[PDB]
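J.: Below is a structure I'd like to ask you about.
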Amino acid sequence: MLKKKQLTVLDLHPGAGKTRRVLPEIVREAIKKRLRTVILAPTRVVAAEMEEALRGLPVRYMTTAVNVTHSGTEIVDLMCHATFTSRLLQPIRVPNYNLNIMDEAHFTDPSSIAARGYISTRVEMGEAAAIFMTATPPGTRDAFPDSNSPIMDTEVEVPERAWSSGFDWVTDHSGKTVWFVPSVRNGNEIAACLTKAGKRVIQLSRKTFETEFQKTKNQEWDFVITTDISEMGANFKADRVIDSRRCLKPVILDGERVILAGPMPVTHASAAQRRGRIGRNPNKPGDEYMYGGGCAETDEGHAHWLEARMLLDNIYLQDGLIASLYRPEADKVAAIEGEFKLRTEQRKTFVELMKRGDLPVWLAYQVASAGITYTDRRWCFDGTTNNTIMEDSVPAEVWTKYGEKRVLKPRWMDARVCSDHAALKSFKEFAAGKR
Ligand SMILES: C[C@H](Oc1ccc(-c2ccccc2)cc1)C(=O)O
């Protein structure tokens, strides 16, 4: 598995022991062969779980999620998928790792797709080996894979709004349920409905994940309401999953705006990962999976694959060569390698708009490619009337860094900057010159 020019897909079913049993054995063999190795975790929660599975092995934890210190004699590094892609983009030398291990390799955020593309290109060049660990590799068509214990699969209408009647099975249940919703706003409405009915609810999303996930271990709860982020190796002591089978899809329209289309069907890989949260204990058969729609290949034309190409076009590989996307996911976007390659000063602005600005990749690219510098926010106010951002049915307003009250009307509109209250609050701070 560790021999050069080889990319292995470790696709044992969910709960088979890829992280706790297989990963430590791979790491011991890599250290025995003196292979400089990187281990990529999707989130800080998974990074902390990996430290427990690898306890005692000499691994350098490049994350504040773990408090270890480090002897300085480690040849194995562990960091998040986003951290790897970030360091490749920045003017910091990333070692040319002999072995590249990606856990939860099905993650479809732009930085995870870009990491797979870079790593698989190095393997294709004959420079390195790689191991992608996931039960659901790209293009998987099976939403119902094997599990540690039998699961009761039931197709049923699932609420996506508050309800007064017609869904007694949802609240009549005495165990713990993990419920996948298509958006933070949709989860807020379901959570309020369940709280009014006397249930204890925890809500999870990308921005709150680490803090709120701790509550699932520290307090008693009846429901966890979560977006698709919990598909990335998050584990729960639950006996039921309720799956809307829906997600939002970012879509670039006419190359000039990004909308959040849907909700629409999830992929088979997402459905198998949502279901895969239960049936994990061989001693507790009969965990339930209630699902409310079919699957479709909604990653085709999804903005994340075009955003992954924007990142890869701006990562040095060798001279003018540019890394390709990992072959099984390369047809998800219609893009020419190198079309998003920026000159040095515009590339530095693109990186800073993502790293410090916290803007979506597509929006950071529009601003940097237009020749605008990082601190210049005039573009947040000079768009057309149809780009006005709305807050509680009235235009959002901010005080500019000049002390002028203005309506938020960005030159390029990316729906992800106002998808929920937290995102719009962060974007208002950015438009005001506060970061
Ligand atoms: C804030 C933290 O970022 C870090 C990024 C890199 C390192 C590091 C450790 C040893 C050697 C070289 C680099 C540590 C932390 C995080 O992202 O959690």
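Numbers in chain A track Swiss-Prot; the residues on display, in order, are 1681-2115.
Looks like X-ray crystallography, 1.5 Å, at least that's what the header says.
Any Cβ shown, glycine's included, is placed from N, Cα and C.
Copying in the features that Swiss-Prot gives for the protein in this structure:
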- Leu1692, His1693, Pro1694, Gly1695, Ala1696, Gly1697, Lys1698, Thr1699: ATP binding site (BINDING)
- 1830-2009: domain 'Helicase C-terminal' (DOMAIN)
- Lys1887 to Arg: Diminished RNA-unwinding capabilities (MUTAGEN)
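Tell me about the setting of these features in this model.
T.: Sequence-distant neighbours of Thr1699 (ATP binding site) (same chain, 6+ apart, CB under 8 A from its CB) are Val1726, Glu1729, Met1730, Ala1733, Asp1783, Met1813, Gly1913.
Taking a C-beta cut-off of under 8 Å and a sequence gap of six or more, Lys1887 (mutagenesis position) has these contacts in its own chain: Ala2102, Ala2103.
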J.: What same-chain residues, at least 6 away in sequence, bring their CB to under 8 Å of the CB of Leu1692 (ATP binding site)?
T.: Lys1698, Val1702, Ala1815
J.: Can you tell me the three-state DSSP label for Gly1697 (ATP binding site)?
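T.: Looking at the DSSP assignment, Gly1697 (ATP binding site) belongs to neither helix nor strand, so coil.
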J.: So what sits near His1693 (ATP binding site) in its own chain, CB-to-CB under 8 Å and at least six residues off in sequence?
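T.: Those within reach of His1693 (ATP binding site), by Cβ under 8 Å and sequence separation of 6 or more, are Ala1815, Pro1825, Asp1826, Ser1827, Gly1956.
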J.: Once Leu1692, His1693, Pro1694, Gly1695, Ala1696, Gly1697, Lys1698, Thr1699 are set aside, which residues in the chain still have Cβ within 8 Å of the Cβ centroid of the ATP site?
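T.: Neighbours within 8 Å of the Cβ centroid, excluding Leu1692, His1693, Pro1694, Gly1695, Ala1696, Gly1697, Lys1698, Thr1699: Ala1815.
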